[PDB]
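Below: the structure, in structure tokens.
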Amino acid sequence: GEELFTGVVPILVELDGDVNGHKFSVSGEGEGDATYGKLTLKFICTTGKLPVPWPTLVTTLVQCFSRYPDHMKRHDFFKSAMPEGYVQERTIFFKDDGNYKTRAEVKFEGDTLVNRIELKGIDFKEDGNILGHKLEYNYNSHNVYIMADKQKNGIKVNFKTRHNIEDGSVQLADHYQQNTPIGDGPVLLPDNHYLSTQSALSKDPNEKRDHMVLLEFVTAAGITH
Amino acid sequence: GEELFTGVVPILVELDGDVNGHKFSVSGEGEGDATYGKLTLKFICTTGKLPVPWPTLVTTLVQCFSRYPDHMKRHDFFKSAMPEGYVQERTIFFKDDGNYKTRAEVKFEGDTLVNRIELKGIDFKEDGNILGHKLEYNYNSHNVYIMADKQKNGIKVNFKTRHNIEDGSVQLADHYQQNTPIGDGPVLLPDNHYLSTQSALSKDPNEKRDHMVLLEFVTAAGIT
Amino acid sequence: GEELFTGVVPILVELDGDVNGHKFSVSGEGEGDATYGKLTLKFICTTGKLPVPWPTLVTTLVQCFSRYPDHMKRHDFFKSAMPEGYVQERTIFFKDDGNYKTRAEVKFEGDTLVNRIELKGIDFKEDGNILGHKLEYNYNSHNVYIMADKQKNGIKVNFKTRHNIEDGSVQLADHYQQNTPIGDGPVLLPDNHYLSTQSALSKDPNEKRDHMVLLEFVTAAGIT
Amino acid sequence: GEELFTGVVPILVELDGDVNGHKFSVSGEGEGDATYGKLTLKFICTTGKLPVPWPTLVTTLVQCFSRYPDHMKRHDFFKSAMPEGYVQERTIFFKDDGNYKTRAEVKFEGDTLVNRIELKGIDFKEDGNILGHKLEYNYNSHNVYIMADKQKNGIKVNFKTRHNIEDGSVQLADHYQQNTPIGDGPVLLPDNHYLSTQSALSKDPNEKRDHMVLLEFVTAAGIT
């Protein structure tokens, strides 16, 4: 599955969601270079105006493109489950607000890596930072902690994200994630480690549609040479 | 059988294998000069791309071409079994990985020496050095220890090969081998000894097919 | 950023590479004089013997030093991205052989212009001109073609290099390159043009380490 | 490899042989001046009396000392393979008699050019000109024809020698030779040509041991 990430791979992303009764859809296209843990993606909201702030969907909208140092490659679960893929699930808790439940399947469809996602958000405050759109248009760096779940034959992941708010405060979100292989093949279960991630959010000036462009860098770490 | 190795002899090699369900085939041609313990062989993978690293097949892919010093000629089992030939079997254990079971018949077909081989590899890690293709394209020198097995009227052989890995480590492979004659004629059973072997691996630049070219020198020793 | 290239500027270069599994490193130090489009650089292989020929690394191992004629100064992308720098990426295809995927960041570290580089080579023939080391120790002149990529807010470049081979033939390498700014400031997008380049390769006689000394002249052209 | 042959170079020669079961050894020392295609060598039989006539060993007992005219220096395979050396092999067929199978490595050991040789002789008539020692103690001039074997990255050579016999007749010997490089470096493959050779055989009057002294001149030709 690692021989599939040697060059630039095209990515296609589709999400169908509902937040407090609000339904919307997003589509995305881009590519990734696992060689530099590099991602470039543009997303559009197909249903009109996105009901939630864009930064809240960054973590939902492809960790098989992380950069794994040569000594740690036997710890790359995501690429070992390829091409069949893996399911990725999450419950994201926004402090003092709602939460998202998400289920997605990430796999190879021909030569494109697709990420089909489903999302339900419940309990959002009508005048919170989220439904109230008080988040600012930017992102911070974060470290994603990973460990093997030998029972489900996958990995469990937990991490928190800080989102800057307009007024000067910060909105936290706790992420609980699990990944399981689709294929019956043996995957690589990793020793404990983490992923350092950095993203930048921007807009395409010639774009009339509600969208978000994203540049991200992901590198693996936390295991000794 | 020794009077057949006085000059250059053409060699014909055929392997049919399966490794963890992967099937492939190899064909080889070349010649050998018993007089200098020399061998020149080129092999091609006829099924497309070889699933295993080429250096893992070197030992399977004709010891009757070793140089046996004058004083040690009564210890040359290989040649004595000729022209009828001998069956050569092996179980090669790759440390922390799978293993190969091989069975072959080496004999004279007309004036060509042919080596007909069958190989089955089981238990290979999907991310080991072998299926993961981490072996480097080279070979080291080794010594093959030989002793008579008077009950099967043949010889038993054991030896180990070190294969360099790109990351810097080494992959070991223990070899357990037995050879028995095909013919009903009396063979030479040897006293304990070993063969000193040196090989060089290269490529033919005008070759599009998956292949390996091999130069090898084998000399007998260990008997006073 | 142009006000930084009025004199001689010290250059520091560092490359970490991997070619068909082979890891090596190189360091370089020198200076450039933008005013004459002149460069002097000496590189050493810190890991011992360089596994690939030195001429194959020339293009990877600082175009902000080109001489841009007065009328053409509004087309100097490279200097406009300074001091923050620009990312330079490339895929170099060697005819009938492997290719190099390279990524680098060129920017000012204090008063030194550093070019930090990463290189990966895949698919090289084991007996090609490259791994087989058949390239002669010299370089030819070439023109590098440039155009703006208003999309990535950078430029796209493509050119080809001829490398002399010992036997008398020539090895070609097609270069595809993209440069993008690191800073959020506005850069100069150029009209189409090219850079005329001339280089000379030599050795430092008192140097025991594997190295290459390089003299190069770069001048911008093609705009009326 | 050419810069090594600018002056006088000491040569050291060692041959271990067997002719129809007869084992003997020879040692030789001397020097060669590539600039004049000049050679002076003295050989001794260390095992006692040499079992075969001395003139039969001349061609076996260092062609990298041939003079190559200036316009023909790109055709010098022998010196380009230096200092790593080359392997030289031969089957010499004596008309109506046995034949010699020889293998040799010629290379630089420090500052001495060494020629280590191995020879086997089979099928010699017990009443022939060779074992019967009927050859006269002299040598003739000959032309050695050369061509590239781009296959083996070497050269093939064939030539014949006439040996005077005491009764008035002549003994012919057909030489089939192949030279291949030891080093992995690129060598010069030549266009067809030949070497003109002249030798004189004599004895050292103060020498009690079986020996042969040899003066020989070799000059390259056949290329416009």
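So for chain D, numbering is Swiss-Prot's, and the shown residues are 4-64, 68-230, in order.
Placed from the backbone N, Cα and C atoms, the Cβ positions cover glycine too.
The Cβ of D:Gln69 (mutagenesis position) has 23 neighbouring Cβ atoms from other residues within 10 Å, across all protein chains displayed. Record note (Swiss-Prot), mutagenesis D:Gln69 to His: In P4; leads to no detectable fluorescence. In mut2.2; shifts fluorescence lifetime from 3.03 to 1.94 ns; when associated with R-30 and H-145. In mut3.3; shifts fluorescence lifetime from 3.03 to 1.88 ns; when associated with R-30; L-46 and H-145. The unchanged residue is displayed.
According to DSSP, D:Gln69 (mutagenesis position) is assigned to a helical segment. In Swiss-Prot, the entry for mutagenesis D:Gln69 to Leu states: In RSGFP4; increases fluorescence and shifts the major exitation peak to 489-490 nm; when associated with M-64 and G-65. The structure shown retains the original residue.
Swiss-Prot lists D:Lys79 to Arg among its mutagenesis entries, and the accompanying note reads: In Topaz; shifts the major emission and exitation peak up to 20 nm; when associated with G-65; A-72 and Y-203. The DSSP secondary structure for D:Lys79 (mutagenesis position) is helix.
What Swiss-Prot says about the mutagenesis result for D:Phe99 to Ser is this: In alphaGFP/cycle 3 GFP; improves folding at 37 degrees Celsius, reduces aggregation at high concentrations, and increases the diffusibility of the protein inside cells; when associated with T-153 and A-163. Taking all protein chains in view, 17 other C-beta atoms sit within 10 angstroms of the C-beta of D:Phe99 (mutagenesis position).
Quoted from Swiss-Prot, the note on the mutagenesis of D:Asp103 to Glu is: In mut1.27; shifts fluorescence lifetime from 3.03 to 2.85 ns; when associated with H-145. Cβ neighbour count for D:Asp103 (mutagenesis position): 18 (other Cβ atoms within 10 Å of its Cβ, all protein chains included).
Swiss-Prot documents D:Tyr145 to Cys as a published mutagenesis change and attaches the note In mut1.9; shifts fluorescence lifetime from 3.03 to 2.74 ns. Cβ contacts within 10 Å of D:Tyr145 (mutagenesis position), excluding its own Cβ and spanning all protein chains shown: 22. DSSP classifies D:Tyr145 (mutagenesis position) as coil under the three-state reduction.
Here the residue is the original one, while Swiss-Prot reports the published mutagenesis D:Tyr145 to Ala with the comment In Cerulean; leads to improved quantum yield, a higher extinction coefficient and is 2.5-fold brighter than ECFP; when associated with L-64; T-65; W-66; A-72; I-146; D-148; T-153 and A-163.
Recorded in Swiss-Prot as a mutagenesis result, D:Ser147 to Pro carries the remark: Increases fluorescence at warmer temperatures such as 37 degrees Celsius.
On its own chain, D:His148 (mutagenesis position) has D:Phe165, D:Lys166, D:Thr167, D:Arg168, D:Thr203 as residues at least 6 apart in sequence with a Cβ closer than 8 Å to its own Cβ. For D:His148 to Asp, Swiss-Prot lists a mutagenesis experiment annotated as follows: In Cerulean; leads to improved quantum yield, a higher extinction coefficient and is 2.5-fold brighter than ECFP; when associated with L-64; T-65; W-66; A-72; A-145; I-146; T-153 and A-163.
D:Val176 (mutagenesis position) falls within a strand segment according to DSSP. Listed in Swiss-Prot is the mutagenesis experiment D:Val176 to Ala, annotated as follows: In mut2.1; shifts fluorescence lifetime from 3.03 to 2.50 ns; when associated with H-145 and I-198.
Annotation of the mutagenesis experiment D:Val193 to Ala in Swiss-Prot: In mut1.5; shifts fluorescence lifetime from 3.03 to 2.72 ns; when associated with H-145. D:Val193 (mutagenesis position) is surrounded by 24 other CB atoms, counting those within 10 A of its CB over all protein chains shown.
Neighbour list (D:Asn198 (mutagenesis position), Cβ cut-off 8 Å, at least 6 residues apart, same chain): D:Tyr151, D:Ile152, D:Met153, D:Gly228, D:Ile229. D:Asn198 to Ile appears in Swiss-Prot as a published mutagenesis result, with the remark: In mut2.1; shifts fluorescence lifetime from 3.03 to 2.50 ns; when associated with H-145 and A-176.
According to its DSSP assignment, D:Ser202 (mutagenesis position) is in a strand. Around the Cβ of D:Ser202 (mutagenesis position), the number of neighbouring Cβ atoms within 10 Å comes to 17. D:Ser202 to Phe appears in Swiss-Prot as a mutagenesis experiment; the accompanying note says: In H9; increases fluorescence at 395 nm excitation; when associated with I-203.
Nearest to D:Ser147 (mutagenesis position) in space, judged by Cα atoms and limited to the mutagenesis positions D:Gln69, D:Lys79, D:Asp103, D:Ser202, is D:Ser202. In the three-state DSSP scheme, D:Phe99 (mutagenesis position) falls into the strand class. Taking the Cα of D:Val176 (mutagenesis position) as the reference point, the closest of the mutagenesis positions D:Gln69, D:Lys79, D:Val193 is D:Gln69. On a Cα basis, D:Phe99 (mutagenesis position) lies 17 Å away from D:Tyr145 (mutagenesis position).
Here the C-alpha separation of D:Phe99 (mutagenesis position) and D:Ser202 (mutagenesis position) works out to 21 Å. Cα of D:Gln69 (mutagenesis position) to Cα of D:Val193 (mutagenesis position): a span of 15 Å.
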